[PDB]
Amino acid sequence: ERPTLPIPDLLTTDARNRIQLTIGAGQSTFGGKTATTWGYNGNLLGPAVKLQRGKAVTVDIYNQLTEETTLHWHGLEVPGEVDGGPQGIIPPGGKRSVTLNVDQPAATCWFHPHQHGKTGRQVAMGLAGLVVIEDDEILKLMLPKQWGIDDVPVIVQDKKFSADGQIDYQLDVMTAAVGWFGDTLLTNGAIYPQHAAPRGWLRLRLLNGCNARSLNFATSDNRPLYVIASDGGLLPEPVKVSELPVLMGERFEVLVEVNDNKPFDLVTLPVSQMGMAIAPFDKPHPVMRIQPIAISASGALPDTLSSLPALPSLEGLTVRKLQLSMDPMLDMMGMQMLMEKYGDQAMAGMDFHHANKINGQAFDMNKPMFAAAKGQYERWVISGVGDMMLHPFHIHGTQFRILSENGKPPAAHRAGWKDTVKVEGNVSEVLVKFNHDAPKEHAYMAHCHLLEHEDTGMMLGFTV
Ligand SMILES: [Cu+2]
Ligand SMILES: [Cu+2]
Ligand SMILES: [Cu+2]
Ligand SMILES: [Cu+2]
């Protein structure tokens, strides 16, 4: 008896047009051992906030933690003032309200803390939620859409625990170098759950919610996954894949076929990232079991999903360069600690607090690096040349187009709307546009979403 896949509640506005989110500490159970955990409207993780394009919503956010936090809407095109970056402090026992005017296409976004220097810890403790953005275009497609039955979120996260059962988080020279990772995999907060799905198409909204671990989804019997959406929404047409790499903070929506009497697992395949192939991640690892139900599912896999505009002209666009770097001392000490603890398998398939940088500077909250233009395409050039680590590079306030992903044209399923781009020892270029302002007091962030990198300086602020 695997536990069933937890299904985050779908939260819409009340008669006052408000949604209430309470941030607080509780407890969860992992492998029958109790752990202090944090959640939104609960003990762990959070609800799925459902939003409609063209409507405004007010969110009331109550911080019932004993420490400061912020609430960021990853993937949402909102002004700086409500972005919930590190300047969006919510005092312990306090409340902050933000009004979000939703004006982007349907997509699966998410929300998590952005506390300065502590984002990794606060996510590791359990805070993350989802955002389901709806529009009238997607609803015409007749996709699987029964929340919790044939349309389900799949939030995949690793943790490690101490002997006493508690989550064992640490920001130290090793994790500042290579990230915080664990030996336990969670699926919507549960260990290897099962999900019962009707016969036909099953829609999975995949989120990599790990601090530092990249994933690569596949099925145990190699039935294909049909990618229908990325971070920023629908692809123009479904893209069939047999494996689906997903970086930290990235989302993809896939359809998978379900057939009577043939259960299969969603799995994650070993990755070529430092430290991420330590047993049992050295082999395919189950994520969840899909249990077919002999009832007909109504969803369709349409031939055409949406219209994706051509890439604009690059001639004349403002270019911005973002050179990522890591202090050589950090690389050396951090990698030495890693190799010493785990040995060769840590490279299988191959003051630190301000040692990670962009354009030679560790994140300065007091000093945005530049001011971007509102409403114009820019070409941002982000480089990991000179560094061996993986950096999923994320830009707030936008959904962009990838021109080049780590020195190559992007894969078809990655050629649409994205808020993250891989940077690993090569150069990425993206075409970005900001439709909302962000002042110095509530600046947008651009950073690596390997959270321990972010927390030790690999972030910049920018205004619009
Ligand atoms: Cu973000
Ligand atoms: Cu807007
Ligand atoms: Cu490095
Ligand atoms: Cu990084």
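Chain A is numbered as in Swiss-Prot, which gives 30-379, 403-516 for the residues shown.
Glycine is treated like the rest: Cβ placed from N, Cα and C.
The feature Cu cation 1 binding site is assigned by Swiss-Prot to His101, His446. Per Swiss-Prot, Cu cation 3 binding site is recorded for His143, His448, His499. The annotation Cu cation 4 binding site is assigned in Swiss-Prot to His443, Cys500, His505 on the grounds of experimental evidence. For 227-292, the entry in Swiss-Prot reads domain 'Plastocyanin-like 2', with the evidence type sequence analysis. Swiss-Prot gives this note for the published mutagenesis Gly304 to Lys: Retains 20% of cuprous oxidase activity. Increases oxidase activity with ABTS as substrate. Shows dramatic conformational changes in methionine-rich helix and the relative regulatory loop. Mutagenesis annotation in Swiss-Prot: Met355 to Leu, described as Almost loss of oxidase activity with 2,6-DMP as substrate. Loss of the copper tolerance phenotype; the structure shown retains the original residue. According to Swiss-Prot, the mutagenesis experiment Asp360 to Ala carries the following note: Strong decrease in oxidase activity with 2,6-DMP as substrate. Loss of the copper tolerance phenotype. For the mutagenesis experiment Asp439 to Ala, the note given by Swiss-Prot reads: Decrease in oxidase activity with 2,6-DMP as substrate. Experimental mutagenesis is annotated in Swiss-Prot for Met441 to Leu, with the remark: Strong decrease in oxidase activity with 2,6-DMP as substrate. Affects copper incorporation into the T1 copper site. Mutagenesis annotation in Swiss-Prot: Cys500 to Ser, described as Loss of cuprous oxidase activity; the structure shown retains the original residue.
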My understanding is the cutoff is Cβ-Cβ under 8 Å with a sequence separation of 6 or more in the same chain; which residues meet that for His505 (Cu cation 4 binding site)? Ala205, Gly208, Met355, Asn408, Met441, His443, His499
In Å, rounded, how far does the Cα of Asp360 (mutagenesis position) sit from the Cα of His446 (Cu cation 1 binding site)? 22
Can you check which residue among the mutagenesis positions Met355, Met441, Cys500 has the largest number of Cβ atoms within 10 Å of its own? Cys500
Using the Cβ centroid of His143, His448, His499 as the reference point for the Cu cation 3 site, which residues of the same chain not in that list have Cβ within 8 Å? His101, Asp112, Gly114, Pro115, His446, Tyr496, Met497, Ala498, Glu506, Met511
Within 10 angstroms of the C-beta of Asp360 (mutagenesis position), the count of other C-beta atoms across all shown chains comes to 17
Indicate whether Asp360 (mutagenesis position) is helix, strand or coil by DSSP. helix
Nonlocal residues around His448 (Cu cation 3 binding site), in sequence order (Cβ under 8 Å, 6 or more apart): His101, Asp112, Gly114, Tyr496, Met497, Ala498
What same-chain residues, at least 6 away in sequence, bring their CB to under 8 Å of the CB of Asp439 (mutagenesis position)? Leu353, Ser354, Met355, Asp360, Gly477
If 23 residues are missing between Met379 and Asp403, how far apart are the two Cα atoms, in Å? 28
Around the Cβ of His101 (Cu cation 1 binding site), how many other Cβ atoms lie within 10 Å? Please give the count over every shown protein chain. 23
